[PDB]
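Student: Once you've had a glance at the structure underneath, I'll fire off some questions.
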Protein chains: 2
Amino acid sequence: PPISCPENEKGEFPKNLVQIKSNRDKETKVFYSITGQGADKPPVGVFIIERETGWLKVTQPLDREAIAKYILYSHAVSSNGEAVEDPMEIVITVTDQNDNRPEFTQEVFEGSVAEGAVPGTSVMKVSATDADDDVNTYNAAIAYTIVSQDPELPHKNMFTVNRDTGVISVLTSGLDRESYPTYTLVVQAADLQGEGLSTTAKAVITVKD
Amino acid sequence: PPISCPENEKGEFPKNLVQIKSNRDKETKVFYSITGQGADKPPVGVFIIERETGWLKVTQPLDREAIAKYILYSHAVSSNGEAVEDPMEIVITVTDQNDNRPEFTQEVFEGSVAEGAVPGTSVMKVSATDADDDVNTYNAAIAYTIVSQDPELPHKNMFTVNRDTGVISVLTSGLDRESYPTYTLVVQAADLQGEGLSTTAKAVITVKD
Ligand SMILES: [Ca+2]
Ligand SMILES: [Ca+2]
Ligand SMILES: [Ca+2]
Ligand SMILES: [Ca+2]
Ligand SMILES: [Ca+2]
Ligand SMILES: [Ca+2]
């Protein structure tokens, strides 16, 4: 059966994963080995096996974003020097932890809007990515919010962002090019549908005629 | 051996966990079943098994803080109505996600300090707990910070908090009873050693003498 291990595990190492046994255990003395990337190939020694007991072990914390899936092979050789089984495929799946903050595609997004634009007009889009597992978890489910607006004139809520799409829209009337030519918005992207880890970037909006 | 499953999984359900096989599937057609709390007993239907193929599945997102360990038994009955195998124990371990914010033991912590206390004197202790897995993960490793001090006089750094202990101390001199009687500190607790999920509470300090 497939084997699971969570990434970023703490505590004492090594940790037991599964004990491998051969049926020819009582017929003859059996020695156990593992090969593959993560065993004898780079990264070397991530997984080990006790040669006499057959206990498969992980020796360090794992990282899903480095390697999410390990394919290894177990070997069973008797004291006479013959393989008593065919090499057996071992698949080790690395399950995700929410350990990556979202990341905006740019540090400073540029947009523009006409000062006459009706409330509810789309202006610009911001976007972030999240390196965590977006297939199985919510650790990469991003929600967009606006943290601050500068200047806060004529008031502090001139714009709003669609929490799913990252589209920034004119929320209210009051845009005035002659008084406040540009706005610096600090936008936020947070995983766990807005409840988790977060990052910030800037959105600079120029006001046009 | 488990049979590990992460909590709060998204996507389509049910999801394959493992395929149960009997040897004596060649002689006779075998029907597979599972019993126990989580199968036929409350909570009913969390885990199911295909009767003909023997694929054990989970039907819903799990919650480690509700149930962290399931004990099931798989049964193998032939078409003639006789059990061909003894009931086999199946342990199901629920692995942790960081889905719980740290929570302070109180909403408002109360302490006091004499105005003549030398800088570096212990004043009080704030405490937070985290419901996530503190044995295997960092999802419950709490770090304390002071977000804000009120009032910011004589300056904004009158107090400091030990990030591990939650012990608040006098950082600087200037602690006049007469001109400022009460300090309300906004304290924060963040998991993943300060880098994860967070909530805030209040610490009210009354200056004595
Ligand atoms: Ca990682
Ligand atoms: Ca991750
Ligand atoms: Ca994330
Ligand atoms: Ca939970
Ligand atoms: Ca949890
Ligand atoms: Ca937590």
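We number chain A the way Swiss-Prot does; in order, the residues shown are 161-369.
So this one's X-ray crystallography, 2.6 Å, going by the header.
Keep in mind that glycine also has a Cβ here, set from the backbone N, Cα and C atoms.
Pulled these from Swiss-Prot:
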- A:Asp259: Ca(2+) 1 binding site (BINDING)
- A:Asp259: Ca(2+) 2 binding site (BINDING)
- A:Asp290: Ca(2+) 3 binding site (BINDING)
- A:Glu172 to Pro: Adheres to and takes up L.monocytogenes InlA coated beads (MUTAGEN)
- A:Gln220 to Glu: Increased affinity for L.monocytogenes InlA. Greatly increased affinity; when associated with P-172 (MUTAGEN)
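Where in this structure would I find these features, and how exposed are they?
Tutor: For A:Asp259 (Ca(2+) 1 binding site), the same-chain residues that are 6 or more apart in sequence and have a Cβ closer than 8 Å to its Cβ are A:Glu167, A:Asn168, A:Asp292.
In three-state terms derived from DSSP, A:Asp259 (Ca(2+) 1 binding site) belongs to neither a helical nor a strand segment and is classed as coil.
Long-range C-beta contacts of A:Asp290 (Ca(2+) 3 binding site), restricted to its own chain and to partners at least six residues apart, with a cutoff below 8 Å, comprise A:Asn260, A:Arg261, A:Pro262, A:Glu263, A:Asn299, A:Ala300, A:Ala301, A:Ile302, A:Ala349, A:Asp351.
The Cβ of A:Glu172 (mutagenesis position) has no same-chain neighbour under 8 Å that is 6 or more residues away in sequence.
Over all protein chains present, the Cβ of A:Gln220 (mutagenesis position) has 13 other Cβ atoms lying within 10 Å. In the three-state DSSP scheme, A:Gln220 (mutagenesis position) is classed as coil.
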Student: I'd like to know which of the recorded positions listed (A:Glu172, A:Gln220, A:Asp259, A:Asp290) lie near ligand 1, counting only a CB under 6 Å away.
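Tutor: With ligand 1 as the reference and 6 Å as the Cβ limit, the list reads A:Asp259.
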